[PDB]
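Undergrad: Supplied in structure tokens, the structure appears directly below.
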Amino acid sequence: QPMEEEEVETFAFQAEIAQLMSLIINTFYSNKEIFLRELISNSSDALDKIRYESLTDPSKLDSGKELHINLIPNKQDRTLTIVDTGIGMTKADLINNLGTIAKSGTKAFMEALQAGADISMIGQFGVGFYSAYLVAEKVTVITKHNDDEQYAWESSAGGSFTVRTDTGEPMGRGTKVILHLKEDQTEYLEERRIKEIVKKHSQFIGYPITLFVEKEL
Ligand SMILES: COc1cc(-c2cc(C)nc(N)n2)c(Cl)cc1Cl
């Protein structure tokens, strides 16, 4: 008689990814705003991909033709969400690409930081997503790929993440990254702050970026 039942899988992060997450979430950096640039960059890449695929197969856009990025601060939940209508991910994609397999860039980036590089370089190593943990204590990724169901990935950087089917609100296609912000990082929920960060770092993104200020009445 339960309203809902669903299987949740828990996976351990590959060792080097766990190491990087611990470094990022614990260490003091003075330029934490770069997380938003990195997430918008990932969305832009995902939008390029579905767009590329649609060139040879227009039906790839039956799940939605609009290619855009939405930013949604919710002060009541203390969350900031970045949403795109890009290519999205399968369950295998989440497990493979968000924790269990480390590319060489993970170790390389930590090496670069030890050698004196700046965290703002993180995107060049292909792991910019994890910069989310500069400002977030927990990150949830909800994703929908063509021909696949909607999944939710989640981690609070304990060395493990979970994956499950998401049945809440169906997306047409794309990815939502939900940042559950640290208590002292709530400035990134303010309109002025989000606007100035986008203006400074995401000028050359070639998709509409739209702010939706969320408040439950
Ligand atoms: C390249 O690495 C990553 C990419 C993504 C991603 C994938 C897709 C399809 N879209 C968006 N916005 N982001 C994520 Cl959620 C984590 C990592 Cl680690």
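Our numbering is plain: 1 for the first residue shown, then up by one each step along the chain.
We read in the header that X-ray crystallography, 1.7 Å was used to get this structure.
Including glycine, each Cβ sits where the backbone N, Cα and C put it.
Copied straight from Swiss-Prot:
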type: MUTAGEN; residues: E38 to A (Swiss-Prot position 47); note: Strong ATP-binding. Strong interaction with HSF1, HIF1A, ERBB2, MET, KEAP1 and RHOBTB2. No effect on interaction with TSC1
type: MUTAGEN; residues: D84 to A (Swiss-Prot position 93); note: Impaired ATP-binding. Strong interaction with HIF1A, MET, KEAP1 and RHOBTB2. Loss of interaction with HSF1 and ERBB2. Los of interaction with TSC1
type: MUTAGEN; residues: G88 to D (Swiss-Prot position 97); note: Abolishes ATPase activity
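Please situate the listed features within the shown structure.
TA: According to DSSP, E38 (mutagenesis position) sits within a helical segment.
Cβ neighbours of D84 (mutagenesis position) (same chain, under 8 Å, six or more residues apart in sequence): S43, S44, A46, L47, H68, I69, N70, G174, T175, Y207.
Within the same chain, the residues at least 6 positions away from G88 (mutagenesis position) whose Cβ sits under 8 Å from its Cβ are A46, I50, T143, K144, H145, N146, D148, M171, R173, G174, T175, listed in sequence order. The secondary structure of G88 (mutagenesis position), as reduced to three states from DSSP, is coil rather than helix or strand.
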Undergrad: Long-range neighbours only, meaning 6 or more apart in sequence with Cβ under 8 Å: which ones does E38 (mutagenesis position) have?
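TA: Expected: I122, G123, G128, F129, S131, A132.
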